[PDB]
Amino acid sequence: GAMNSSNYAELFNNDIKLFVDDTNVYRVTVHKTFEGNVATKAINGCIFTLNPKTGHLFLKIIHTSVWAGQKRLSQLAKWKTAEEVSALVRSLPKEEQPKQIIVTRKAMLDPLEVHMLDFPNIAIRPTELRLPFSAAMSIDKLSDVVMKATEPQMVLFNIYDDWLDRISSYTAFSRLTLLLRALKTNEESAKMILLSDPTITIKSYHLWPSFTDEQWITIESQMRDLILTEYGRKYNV
Amino acid sequence: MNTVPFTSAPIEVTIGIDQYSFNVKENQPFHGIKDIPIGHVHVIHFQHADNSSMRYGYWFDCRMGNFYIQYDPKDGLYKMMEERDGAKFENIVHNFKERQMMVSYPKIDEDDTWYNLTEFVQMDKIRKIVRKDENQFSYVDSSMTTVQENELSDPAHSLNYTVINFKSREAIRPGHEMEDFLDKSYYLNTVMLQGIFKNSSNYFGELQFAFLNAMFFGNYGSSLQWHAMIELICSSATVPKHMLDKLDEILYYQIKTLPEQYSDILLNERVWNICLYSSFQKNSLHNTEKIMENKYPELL
Ligand SMILES: O=C(NCCc1cccs1)c1ccncc1
C-alpha cells in the first residue's frame with residue numbers, strides 16, 4: 001500500500017525501488033500580455049527518479065518543445081512522466097528493474113499504473129512521507145543542466161556523491177532530505193550555510209561540498225536551526 | 001396466457017414474479033401463477049419467511065417449455081423443473097385454474113414497465129452468463145459470485161458477465177495510454193461492441209440482466225457489472241446517438257423501478273455523480289438525470 005513513517009527501513013532493503021517526483025516536470029513563468037491579459041511561458045523541467053539505496057538519480061530533462069501545440073499541460077505532464085519512467089524501466093536489464101516505484105504525489109498513481117500494465121510484478125505505491133524533492137532545482141548543477149538543455153536528455157547523477165563510502169543509505173537519505181527541506185524552506189539561507197566557506201569545495205564529479213564527518217555534523221545542525229528559525233519567522237513563535 | 005404451476009407450498013415464502021410479489025403461508029392451498037405474458041423473459045423469485053438469506057430464483061421463457069415449481073425438502077428450496085409430457089402438464093394447469101388456486105400475473109394494460117426493463121434481455125444470452133445447459137431456465141441467487149469477483153470460487157455456480165476492467169491491457173492500446181484511459185471510446189466501440197458483444201443490443205441485454213439480478217437478488221457482483229457497463233459508455237467521448245438515447249431510456253426505467261429503501265445499497269454515489277455531472281455524456285442522459293435529481297437528490 002502506502003509508504004509511511006512505520007515502514008521507512010524498507011527504503012534501504014535489497015529490493016530495487018525508485019522514487020518518482022513529477023513536481024518539476026511542467027514549469028511556467030506567469031506574465032502580463034501587451035493587452036493586459038495573463039499568459040504562461042513554459043521553461044525546461046525534469047523528472048526526478050531516485051534509487052534511495054544507491055543514490056542513483058535518473059534526471060530526465062523535459063524540454064519546452066514537448067508542450068508545443070498540446071492542451072491541458074498539467075494533466076499531460078503526469079502522463080509524459082509515466083511514459084518516460086516506463087521507457088526507463090524498459091531500458092534497464094531485467095535484474096536492474098525496480099520491484100517498486102513510489103510516487104511522491106497520488107495523481108501519478110493511475111498514469112504510472114496504466115503505462116506499467118506490461119509489468120504486473122512492479123508495485124506502484126504512494127507515500128505518506130512529505131518529501132522535499134521539489135527542491136532538486138535548488139541544486140546548482142541540476143538546475144544548470146536543465147536550463148541549458150536544447151533537446152530532451154537523460155542525465156545520470158549520484159545525489160549522495162561519495163557519502164556511502166562513510167555512511168549507510170539510511171543516513172545518506174536523512175542527510176539528503178534535511179538538505180532539500182532546508183533548500184525548500186529558505187533557499188538563500190540554505191545555500192549560504194553550504195557555500196560560505198570557500199576552503200570546502202565541490203568536486204567536479206559531485207553536487208555537494210566535500211565536508212569532513214565533523215563538518216557534516218555542523219552543516220546538519222545549521223540546517224535543522226534554519227528550518228526552526230524559518231518555522232519561527234513563519235508562525236511568529 | 002402461460003402458466004407456472006406449483007406442486008404445493010410447504011414453507012412460508014414471499015414469491016416474486018418479475019416486479020410483483022406476494023406472501024404464501026406454510027401449507028397454503030397455492031398452485032402457482034397464471035396469465036404470464038408471452039413474448040418476454042420472466043423471473044420467479046423466492047425469499048423464505050423463516051430465513052431471508054434464502055433469496056433465489058429462476059429466469060425462464062414460457063415459449064421454451066412447460067415449467068413448474070416443486071419444493072425439495074432435502075435441498076430446502078423451491079425448484080424449477082420442466083414437464084416434457086405436454087398433455088399431463090395441460091391437464092394439471094386446467095384442474096388448478098378450474099379450482100382457482102393460482103394467482104394472476106397482475107399486468108396493468110397501460111403498463112410497459114417489464115418490457116422497458118427487459119427489452120434487450122434474451123433467454124439464450126442469460127444461459128451463456130448462467131451455465132447449466134441441461135435446463136432451459138437459469139437459477140440465480142444473492143451469493144453467486146462473478147468471474148471477475150473470482151479473479152480478485154466455484155466456476156460452475158458463477159455469473160459469467162463480460163469482464164470490464166479500465167486498467168487492463170484489453171482497455172489500453174500500447175502508445176495510447178493517456179488517450180485510452182481518459183476516453184474509453186476504443187474499449188467501448190472496438191473491444192466490447194465490435195469485438196465481444198457484436199452489437200449494442202447484446203451489450204444492453206447484459207446491462208439490463210445485471211440490474212435485474214442486483215435488484216431482485218441483492219447480487220453484489222451484478223450491481224458492480226451494471227455500474228461498470230454504464231461507466232464504460234458515460235466515459236466514452238464517441239458513442240452512437242441511438243445508443244445514448246436508448247441508454248437514457250434504459251436507466252430511466254431502472255431508476256423508476258428501484259425501491260426507494262434500497263437506493264443507498266444499489267446505487268454507487270461515485271459512478272452516478274461522475275456519469276451525470278463530470279463525464280463526456282454528462283448532458284446526454286436527460287430523462288435519467290431528471291428522475292435521479294427528483295427521486296435521489298441525497299445520493300447526488
Ligand atoms: O384465495 C384463493 N386463491 C389462491 C391464490 C393465492 C395464493 C396466496 C395468497 S392469495 C382460493 C381460495 C379458495 N378457492 C380457490 C382459490
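Easy rule for this one: first residue shown is 1, then count along the chain.
Determined via X-ray crystallography, 1.6 Å.
Cβ atoms here come from the backbone N, Cα and C positions, even for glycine.
Quoted from Swiss-Prot, the note attached to the mutagenesis of A:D21 to N (Swiss-Prot position 1853) states: Reduced growth at 30 degrees Celsius. Strongly reduced growth at 16 degrees Celsius. What Swiss-Prot says about the mutagenesis result for A:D22 to N (Swiss-Prot position 1854) is this: Reduced growth at 30 degrees Celsius. Strongly reduced growth at 16 degrees Celsius. Looking at Swiss-Prot, the entry for mutagenesis of A:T23 to A (Swiss-Prot position 1855) says: Reduced growth at 30 degrees Celsius. Strongly reduced growth at 16 degrees Celsius. Swiss-Prot documents A:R105 to K (Swiss-Prot position 1937) as a published mutagenesis change and attaches the note Severely impaired growth. Reduced growth at 30 degrees Celsius. Strongly reduced growth at 16 degrees Celsius.
A:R105 (mutagenesis position) sits 7 Å from A:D21 (mutagenesis position), taking the CA atoms of both as reference points.
Annotation for A:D21 (mutagenesis position): spatial neighbours A:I47, A:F48, A:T49, A:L50, A:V103, A:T104, A:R105, A:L131, A:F133, A:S134, A:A136, criterion Cβ-Cβ under 8 Å with sequence separation of six or more.
According to DSSP, A:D21 (mutagenesis position) sits within a strand segment. Neighbour count (other Cβ atoms within 10 Å of the Cβ, all protein chains): 20 for A:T23 (mutagenesis position). For A:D22 (mutagenesis position), other Cβ atoms within 10 Å of its Cβ number 28.
Note on A:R105 (mutagenesis position): other Cβ atoms within 10 Å of its Cβ, all shown chains, come to 16.
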